[PDB]
Every structure is written in structure tokens, then in C-alpha cells.
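Just below is one structure, and these are the notes that go with it.
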Amino acid sequence: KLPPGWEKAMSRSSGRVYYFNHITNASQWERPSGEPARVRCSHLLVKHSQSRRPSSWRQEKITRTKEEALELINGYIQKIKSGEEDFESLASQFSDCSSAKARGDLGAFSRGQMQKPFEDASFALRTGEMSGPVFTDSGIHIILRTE
Ligand SMILES: Cc1occc1C(=O)O
Ligand SMILES: Cc1occc1C(=O)O
């Protein structure tokens, strides 16, 4: 029926169908369009107090809760989707990853190199597509597949 990971859903507030991807946590109103050796992705990471390493270039001690980290992620997704902010700008300013200095770019990678939930979402994203919140042991990610 639909591309890998996509399922139909119903909006509670509007009653209109939408599409949700349970690998990427992406959600959208429009029917989704539709695997390579490698993909290229950028990401914005928000760490939290249960992150594997609760420290980043932004904060020596990361103390925010997972729930607070998800709230930040959700707010970034909202501003990216509205056009108020660009992914690359938010990643450079607010990603708790060293890749912030490269606007979130991680370069290209194969299966087997990244943390599984990140790998799975990356490879289920179509080129140009963005994930919803993706949880790993590092924190919560927004993933943008660029190639
Ligand atoms: C904070 C959090 O972690 C995993 C799920 C949630 C939620 O609030 O939905
Ligand atoms: C304040 C806001 O910005 C974007 C979405 C929302 C919301 O309330 O769901």
C-alpha cells in the first residue's frame, strides 16, 4: 500500500485522515510519496538527563528531563514546518551534537554504523524528508535526509 513504515491515521481535532510513519515518527496530511547502500543525513540532537553522556558543547551538565527535551524537539519541528526557522539554523544553534558546527551534517553512512533507531529512521526517510522525534541513547533527534 504505502512506503516502508507508513500507516493511515485520523486527526482527533479535525477528523481528517493523515499519514504517520512509525519508523521515522514523521506525520503529514498528504499521502506519502512511493534501499540505497548509503544515505546522508543531518540531525538536531537534544540531550537530556538520561542521555548516555549528559554533556555537550552547549552545556557541561545537561539536566533537562526527557519530557523537556521532547518539548524542545517538538517546538523545533513546529518552527521548521512553519518556515519560521530553518533546520540548519536550529541545528547550528541548539543541537547537543558536535555536528552542530556543520549545520548538523553527519555525512554519509551505511547500515550498521549508527545507533539502530537513528539508522532505521534515516533509511526510511526519502531524500529531502525530515523525521519526527527519534529516540536513541544519545537523546532525541530530528533527522533530515539530504542524499
Ligand atoms: C518524554 C517521552 O519519552 C518517550 C515518550 C514520551 C512522551 O511524552 O510521549
Ligand atoms: C504553539 C505551537 O506552535 C506550533 C504548534 C503549537 C501548538 O500549540 O501545538
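We number chain A the same way Swiss-Prot does; the residues here are 6-39, 51-163, in that order.
In case you wondered, yes, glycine gets a Cβ from its N, Cα and C as well.
If you check Swiss-Prot, you get these features:
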type: DOMAIN; residues: 52-163; note: domain 'PpiC'
type: MUTAGEN; residues: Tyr23 to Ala; note: Reduced affinity for KIF20B
type: MUTAGEN; residues: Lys63 to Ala; note: Loss of peptidyl-prolyl cis/trans isomerase activity. No effect on the interaction with IRAK3/IRAK-M. Abolishes IL33-mediated increase of IRAK3/IRAK-M protein levels
type: MUTAGEN; residues: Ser71 to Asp or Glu; note: Loss of peptidyl-prolyl cis/trans isomerase activity, nuclear localization and cellular function
type: MUTAGEN; residues: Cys113 to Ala; note: Loss of peptidyl-prolyl cis/trans isomerase activity; decrease in DNA repair of double-strand breaks by homologous recombination slightly less efficient than that observed with wild-type protein. No effect on RBBP8/CtIP
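Location within the structure of each feature annotated in Swiss-Prot.
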residue: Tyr23; record: mutagenesis position; DSSP (3 states): strand
residue: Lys63; record: mutagenesis position; DSSP (3 states): coil
residue: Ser71; record: mutagenesis position; DSSP (3 states): coil
residue: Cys113; record: mutagenesis position; DSSP (3 states): coil
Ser71 (mutagenesis position) to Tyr23 (mutagenesis position) - Cα separation in whole Å: 37
Separation of alpha carbons, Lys63 (mutagenesis position) and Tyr23 (mutagenesis position) (Å): 29
The domain 'PpiC' (52-163), counted residue by residue under DSSP: helix, strand, coil: 39 helix, 24 strand, 49 coil
C-alpha separation across unresolved stretch of 11 residues from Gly39 through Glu51, Å: 12
Cα separation, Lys63 (mutagenesis position) to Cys113 (mutagenesis position) (Å, whole number): 9
Neighbour count (Cβ, 10 Å) for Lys63 (mutagenesis position): 24
